[PDB]
Amino acid sequence: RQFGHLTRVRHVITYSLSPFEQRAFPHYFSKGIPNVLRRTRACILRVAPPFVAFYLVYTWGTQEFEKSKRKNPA
Amino acid sequence: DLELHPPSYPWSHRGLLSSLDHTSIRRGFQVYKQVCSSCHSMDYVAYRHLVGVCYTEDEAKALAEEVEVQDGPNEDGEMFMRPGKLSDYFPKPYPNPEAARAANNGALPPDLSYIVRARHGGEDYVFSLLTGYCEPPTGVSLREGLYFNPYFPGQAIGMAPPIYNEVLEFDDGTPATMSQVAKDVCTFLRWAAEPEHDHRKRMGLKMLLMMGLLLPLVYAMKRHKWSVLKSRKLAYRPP
Amino acid sequence: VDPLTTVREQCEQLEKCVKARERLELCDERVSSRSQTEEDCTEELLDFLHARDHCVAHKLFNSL
Amino acid sequence: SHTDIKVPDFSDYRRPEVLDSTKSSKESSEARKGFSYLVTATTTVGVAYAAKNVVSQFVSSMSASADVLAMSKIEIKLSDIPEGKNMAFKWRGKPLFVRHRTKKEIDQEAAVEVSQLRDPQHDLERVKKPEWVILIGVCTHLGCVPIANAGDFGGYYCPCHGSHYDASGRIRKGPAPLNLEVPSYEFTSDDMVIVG
Amino acid sequence: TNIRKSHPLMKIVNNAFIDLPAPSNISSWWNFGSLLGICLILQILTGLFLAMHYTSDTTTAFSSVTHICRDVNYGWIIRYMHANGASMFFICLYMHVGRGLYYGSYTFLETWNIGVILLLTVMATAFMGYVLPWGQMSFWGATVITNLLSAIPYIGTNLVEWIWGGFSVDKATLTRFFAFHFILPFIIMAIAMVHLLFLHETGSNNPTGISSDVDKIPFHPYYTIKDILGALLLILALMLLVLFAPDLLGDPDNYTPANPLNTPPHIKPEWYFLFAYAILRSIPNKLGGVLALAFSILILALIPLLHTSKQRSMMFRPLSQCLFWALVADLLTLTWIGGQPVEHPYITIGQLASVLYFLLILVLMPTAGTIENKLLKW
Amino acid sequence: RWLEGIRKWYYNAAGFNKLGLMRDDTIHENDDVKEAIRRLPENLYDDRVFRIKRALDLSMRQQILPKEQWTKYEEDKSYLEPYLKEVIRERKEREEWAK
Amino acid sequence: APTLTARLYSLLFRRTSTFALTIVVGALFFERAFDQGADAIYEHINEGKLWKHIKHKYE
Ligand code: HEC
Ligand code: HEM
Ligand code: HEM
Ligand SMILES: CCCCCCCCCCCCO[C@@H]1O[C@H](CO)[C@@H](O[C@H]2O[C@H](CO)[C@@H](O)[C@H](O)[C@H]2O)[C@H](O)[C@H]1O
Ligand SMILES: COc1ccc2c(c1)N=C(c1cnn(Cc3ccc(OC(F)(F)F)cc3)c1)C(C)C2=O
Ligand code: FES
């Protein structure tokens, strides 16, 4: 469905500026750095824990393959 | 059946933007010519391929004329032998693989055209193999005609140590030590397997620069158009 | 004459190399002493060469 | 009332040039558009350079490869052909006749009748060097290989249909429409010739 | 009264490309669809140019591929673009599917199922492509994989010999694999247009998983400019591989010609199949292993039926999020194990990873949804 | 009762409140929910419309509200329950009757 | 003093026709400058390694 037939909205005002009146990168580092840290801290112990576990099962299994191929002292 | 993997030697072409040492290629070719070419074939390299890389047109014509090659038939319907030209490929030692086996005690010496690309480790591997021949450790002996190399898989290879000190004099008068001879031949075998090397890396630099320019420009264009929405304020005013 | 055999010696006189060499020589005079055991000493040589040739790589090219 | 609506403060987002509310934006409009349109124009010049390279490489792909160019030309040594006799080579999968001509053959093919020929060509414009005639050894009618120093007109003769070529390679008496084919060539040094 | 809405051909372009109502808030994970399109066009062009120089005869095949790289003008850059382009395709595909799973886009049933079909056809295309160079891994890979169909009782052994057109992978096999590899991308092209045709019935999902009809923006210029930036980033990734490490995502053994006697040490398919190759080797019985390899991909068709949560997206669902990232890490583990020789402990790790894959999809993530609901009084 | 500790924790972990959304704003729209929405009074509907608009605009910016402005757990009205419950009750009667 | 960006707008960017002619001219001047400049960077990085550098020894 096209614009004009999407849904019903009442009593909502929207203000905006022309891109020629404004900056492309307002407060990019100033406000950007802390917002990125916030986003990173929010998801870190959802995303990271399984990949820590992969790293461990990987490095364990790799050098276990090496040990097993060595000769035994008997 | 343990494994010793090769170390990473600092080649003159190791870096991202580093070209092949072409004077090293010129030496390395001669190491194939004098030493390998009576045992290993190198089918995909012709005498024309050397021009504008390590030899001139006139030099490569001389190198081509030096070798025998079959051609024909002719008016009477017979296969004759002629001096080589630039359009001829590097000639095979034997007529077929079954002949090659007989000459090397059952072993079939691999074609060298892609040997850098066909082995894990590449020029690091081949260099370790050529210089790494040593006497076997205690408790070890293979069947007569199988030498000990710690870098070969299964610890036993059927190739006699091919390179040693003063194996052949070089055209530019570089002292032909075993290490020098291996370094040069590897540099050549790299170019054999990957002739594109220098062009590829020239293109790499030009790509990185153009991307360095276009990515922040297009990103700025994106932020410009989207700035209408990023800035906007919403107000709910029910009566 | 070769720069290679010079550097192979230079690297051989490091504590990581000389400790691995001693390990090689222990089974040298342990397999040779014993009669009739199928066990050999490939492992110990490769341990040594790994440590040696890593060092050789780092500075062999300088003389080429 | 709707008069209670006042537009929010956009100071944080504005360009420096339009921050001053007591000054007209019209001075800075010329500039502000200039900057943003430069970014777009720069981008297009860059993309132009890139697309030119990608396209032109792909076009190059379809043109003759290094190995086809290798068989393009054939070198012939001129001291290896005895004056009077023909010598044949393999060129682009077809025989190639080079013939050193005597002062007899030069003068005898010079004063021939131009009109009487089926394909009117004079000798001085069929070749460069007078002492040398280079031709493709393919019979023009239905494709054979002409045998040298034979025939009625004393040059090339065909045992296929019944064609007779002279010493200059021109058709005199036979079913062939056009004269034997003259390839493109140039002499290098006085001892060598490159055909192609 | 414009001629964008009027003209029969421009109408379709205007409605599906310019004036399409798009959610204001769709993230970077929505760019992969557009990029998959780029991948498909890129493969077709580079592919067509390679086909101008290649031959499917067993004797000349390997030689023709090298002839492209050595004698054909810029044939090398075309060749390695096509090979790394196939990798870029599969990266794009798995990201595109991951998005669907996390944000629950799979509720769009038809769109989703056509997707499963598209994936399967791209897999089929790439399998037959890697055979065409006729190197070691090409020949030996095709031999083992095809021959798995012989595990079907009664008919299986016949079926294998019919695909081959003989008693081994030979001349007849390579020529037909060239013909199927040529035709299939164009069939993909068609199925992809049906894919979008169903998507345009509903329009796009967004990260919240909440309906976006109250805040739609037009596709142009907002998402046309984004897609350009995305395409530019895809070209960077591709060209970084092609110009700095063209062999990194391959295997060396495909630089020596195919030998029906001399077997490669550890025979394996290309990286993007390795997860499923590991699942196959988990089961000790061969027909069991084949049915598991088939169900490892076909389970995608089961996903919408397994949905329990009253919320559509995982955005507001912590337990599910963790189980999702566990499933991703597990797939990375199966890819690693797929590349390893069959020995201790790679056997045991592989078994445990394969159990965890199906356990996550069929039991854990459904239970997690229900626990989340009962935490919200739902 | 005892699990009210976990329910309060989960509420904040889930985190839709940081966009100024109530729980019933996040419900997946099937045919029952569509009808439930359609049956809402003017006030309740326009509120829902704004809250979602607000959240979508925040999602677009990759941002959250100030902590003061977040939906408190206790203040989360279950506004859609009575409408949705009856929509489902109705359907189950038609489904029963058809057997 | 009309700023430089402003000059660029009035003279090159206003009419779309002149905007396009600018891009075509600019692309020519860019190509030759970029190519010459980038090749210099490459050949200096690989001094004495290339056939271009060692050519003189055999002519
Ligand atoms: C008189 C015989 C002979 C000479 C001289 C010789 N080779 Fe070989 N080469 C062989 C044989 C036989 C094999 C196969 C060994 C095997 O498979 O056990 C071989 C194998 C190789 C391999 C493969 C190793 C692998 O990883 O499988 C390389 C690389 C190689 N040669 C390079 C060289 C180079 C470089 C030179 C000289 C500069 C050289 N060869 C000289 C006979 C020779
Ligand atoms: C050749 C392969 C494919 C192409 C060219 C393709 C193309 C596209 C495009 C252009 C879109 C719209 C943009 C986007 O949201 O990414 C899209 C959306 C979608 N595709 Fe694909 N697709 C392909 C494969 C798949 C696969 C394998 C699946 C799932 C198994 C799938 C499922 C979807 C879904 C669910 C959406 C809707 C996403 C949403 O609205 O949030 N597609 N596809
Ligand atoms: C989804 C689309 C496609 C995929 C995934 C795909 C995949 C592949 C792969 C993985 C290879 C092996 C690359 C290598 O290792 O060298 C290959 C080779 C090849 N493909 Fe494709 N391909 C696709 C489309 C096409 C099309 C449309 C054509 C021709 C019209 C084509 C022609 C070829 C040819 C001739 C080769 C052999 C040359 C070579 O090895 O590079 N492909 N393809
Ligand atoms: C500090 C602690 C050190 C850790 C100790 C690690 C080594 C000691 C062994 C630990 C137990 C794992 O031992 C390993 O189990 C697997 C899994 O069944 C066995 O695998 C075996 O049984 C399975 C049963 O399905 C078959 O599929 C497989 O064909 C067969 O090889 C291995 O043969 C065995 O070696
Ligand atoms: C994020 O949300 C959406 C929503 C809807 C759609 C979408 C993305 N992306 C589409 C899409 C398909 N391909 N691409 C990239 C592309 C590939 C080739 C190409 O070649 C051409 F010849 F120039 F046309 C042009 C563009 C983009 C479509 C159709 C579409 O309806
Ligand atoms: S074929 Fe010899 S002239 Fe007709």
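In chain E, numbers come from Swiss-Prot; the residues present are 2-379, in order.
Note: Cβ is positioned from N, Cα and C throughout, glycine not excepted.
The heme b b562 binding site feature in Swiss-Prot is assigned to E:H83, E:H182. Secondary structure at E:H83 (heme b b562 binding site), taken from DSSP and collapsed to helix, strand or coil, is helix.
Record note (Swiss-Prot), natural variant E:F90 to V: In strain: 65, 66 and D. The unchanged residue is displayed. With a 10 A radius on its CB, E:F90 (variant position) counts 21 other CB atoms from all the protein chains.
In sequence order, E:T112, E:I115, E:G116, E:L119 are the residues of the chain that are 6 or more apart from E:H196 (heme b b566 binding site) and have a CB within less than 8 Å of its CB. Summarising the annotation, Swiss-Prot assigns heme b b566 binding site to E:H97, E:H196.
Taking the Cβ of E:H201 (ubiquinone binding site) as reference, residues of its chain lying under 8 Å away and at least six apart in sequence are, in sequence order, E:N16, E:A17, E:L21. Look at Swiss-Prot and you will find E:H201 tagged as ubiquinone binding site, backed by experimental evidence.
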Count of other CB atoms lying within 10 Å of the CB belonging to E:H182 (heme b b562 binding site): 21
E:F90 (variant position) - helix vs strand vs coil (DSSP): helix
Cβ neighbour count within 10 Å of E:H83 (heme b b562 binding site): 20
Contacting binding-site residues, sequence order - E:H83, E:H97, E:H196, E:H201 vs ligand 3, Cβ under 6 Å: E:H83
Of E:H83, E:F90, E:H97, E:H182, E:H196, recorded positions neighbouring ligand 5, Cβ under 6 A: none
Cβ atoms near E:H97 (heme b b566 binding site) (within 10 Å, other residues, all chains): 20
Alpha-carbon distance [E:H182 (heme b b562 binding site); E:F90 (variant position)] in Å: 16
